[PDB]
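Worksheet for the structure shown next.
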Amino acid sequence: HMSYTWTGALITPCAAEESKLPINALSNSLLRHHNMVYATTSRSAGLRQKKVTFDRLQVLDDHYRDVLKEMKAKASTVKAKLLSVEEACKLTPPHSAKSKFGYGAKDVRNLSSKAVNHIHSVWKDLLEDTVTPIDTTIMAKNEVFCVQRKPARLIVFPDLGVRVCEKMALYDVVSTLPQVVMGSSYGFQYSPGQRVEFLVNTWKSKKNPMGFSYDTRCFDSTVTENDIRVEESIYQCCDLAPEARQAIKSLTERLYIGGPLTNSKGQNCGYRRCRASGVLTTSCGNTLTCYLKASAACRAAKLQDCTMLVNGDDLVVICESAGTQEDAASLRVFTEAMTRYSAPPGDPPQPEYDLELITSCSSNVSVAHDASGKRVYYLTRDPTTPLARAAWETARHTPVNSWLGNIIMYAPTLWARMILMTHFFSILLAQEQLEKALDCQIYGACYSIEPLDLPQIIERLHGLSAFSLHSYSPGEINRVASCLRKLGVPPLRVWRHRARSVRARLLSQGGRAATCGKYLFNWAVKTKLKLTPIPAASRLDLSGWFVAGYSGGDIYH
Ligand SMILES: CC(C)(C)c1cccc(-c2ccc[nH]c2=O)c1
Ligand SMILES: [Zn+2]
């Protein structure tokens, strides 16, 4: 039961790829060790093929079947609706991959006759045909990292026509079902603030808390045909229209279970018998499968008071400790159970007794103080990848601006406030592009956001404290400092000086710009200003925000 079989044909790009960090007049002000920053290309995809290709062995016990029956019972209370062509089309990103059948992402959004006619043809084909495998494109991702070198991640996706039909049949399912089935354990329902609140409250509800994260070695490749069929049986519990049921069964047999892999040149690269990274159900299916395997493994390990938190392939468990030795022994049983269910780990899980030492979604909980010196818990991460990606975005215009998403999600952090906000507001002031909307990703979904709306947005998912945080933990400070030394980023003292300039330039401009200088850069000045609740914060249509994960699912909000 091999995840992949290969013909020998290479994974080809759609354009000339850059691996070296592009340099411009703004590069040195952010980063000096340019050699450290790189981007993955299709020319390293052969290295990934080896890693993702392996045999999957699966042993399913009563604990697995018990949890599944409980999951199907909760799923049977979900009612999901069938979306119209126009509704699914409006959810398609503008930078989305064009169809092989004469149309693109912009044609889809504009509802061109050629696109809509093909979408209807694929839909009719899904209702009539449930055996023929759907063709997918295997492409290599261009992701930017810092060295110590990752090979390119793989992206497997069906044609744009199929992707719109996937939305019609499963967009409501993947948006409603996860929270009903997993309850508070479903991580994508939370804003960064609601997440820390949930982790801190959960950690505090235990007599002697123990927490750990579980890292599955190549989760998509570990997903078996059984897992994909089990996902469909859960989707089929919902109150669905007979067209949606037929399209779900069809997309499962023909696409989700597996199919041929085709490169950008139209050559057969091989066959996939695992999870596709570029389908609508990637996030949802990964969450269901992980939660199911982990819940049953909690039961097998006899873990006391298991509180789970699942986001795709990412898993955090907070439970009652039984001492260091009994915890280490319980984590072995948990891993033995996960391995049996075809979910072995990358690095073995380790018991942690300090919430701040637990890393899940590349993030950890940390503590700072607000204006009244009161302790305040927030989400942070190592700023290496956010800084390296920002350095690339300083020289090249990318379809998705990682720095904007990073300011949104990590707004209370030291590194995002002092470096990310400073640098990019400076760039925006210079080009007078403060009023221009930029595309960014939040839980895998694409959002067109106006940078002048940043103070209202941050207040809504972090609170007003985000603008007043100080007296940061020594662990977080040394982490940021270490990252700056590594990449050659100017010290935090230089960033304060620069922020005083950016702030004054923003305030001079008045209006929304003055609000950005006021709220975002209050930390930069000794004589602080009055940070009052913003009237525009309530007037934010945050509908769709923190409902579900859509990573690789081709979603625009
Ligand atoms: C920090 C937190 C809430 C754990 C998280 C989880 C998943 C994704 C993100 C994220 C970070 C940066 C940009 N966009 C995102 O969605 C952030
Ligand atoms: Zn039982």
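First residue shown is number 1, and so on along the chain.
Method on record in the header is X-ray crystallography, 2.3 Å.
Using N, Cα and C of the backbone, Cβ positions are placed for all residues, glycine too.
Neighbour list (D313 (Mg(2+) 2 binding site), Cβ cut-off 8 Å, at least 6 residues apart, same chain): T216, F219, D220, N286, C290. Under the heading Mg(2+) 2 binding site, Swiss-Prot lists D215, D313, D314, citing a curator's inference as support.
DSSP places the residues of the domain 'RdRp catalytic' (209-327) in helix, strand and coil in these numbers: 54 helix, 32 strand, 33 coil. The annotation domain 'RdRp catalytic' is assigned in Swiss-Prot to 209-327.
Counting only same-chain residues six or more apart in sequence, the Cβ atoms lying under 8 angstroms from the Cβ of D215 (mutagenesis position) belong to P345, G346, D347, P349. For the mutagenesis result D215 to C, G or N (Swiss-Prot position 2639), the note given in Swiss-Prot is Complete loss of RdRp activity.
Quoted from Swiss-Prot, the note on mutagenesis experiment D220 to G or N (Swiss-Prot position 2644) is: Complete loss of RdRp activity.
Looking at Swiss-Prot, the entry for mutagenesis of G278 to D, L or R (Swiss-Prot position 2702) says: Complete loss of RdRp activity. Annotation for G278 (mutagenesis position): spatial neighbours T136, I155, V156, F157, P158, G552, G553, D554, criterion Cβ-Cβ under 8 Å with sequence separation of six or more.
Annotation of the mutagenesis experiment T281 to V (Swiss-Prot position 2705) in Swiss-Prot: Almost complete loss of RdRp activity. Over all protein chains present, the Cβ of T281 (mutagenesis position) has 26 other Cβ atoms lying within 10 Å.
Record note (Swiss-Prot) on the mutagenesis of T282 to C (Swiss-Prot position 2706): Almost complete loss of RdRp activity. Cβ environment of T282 (mutagenesis position): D220, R275, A276, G312, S551, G552, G553 lie under 8 Å away, each six or more residues apart in the same chain.
While the structure shown retains the original residue, Swiss-Prot records the mutagenesis experiment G312 to A or C (Swiss-Prot position 2736) with this note: Almost complete loss of RdRp activity.
Note that 5 residues are not built between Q148 and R149; their Cα atoms stand 6 Å apart. A straight line from the CA of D314 (Mg(2+) 2 binding site) to the CA of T281 (mutagenesis position) spans 16 Å.
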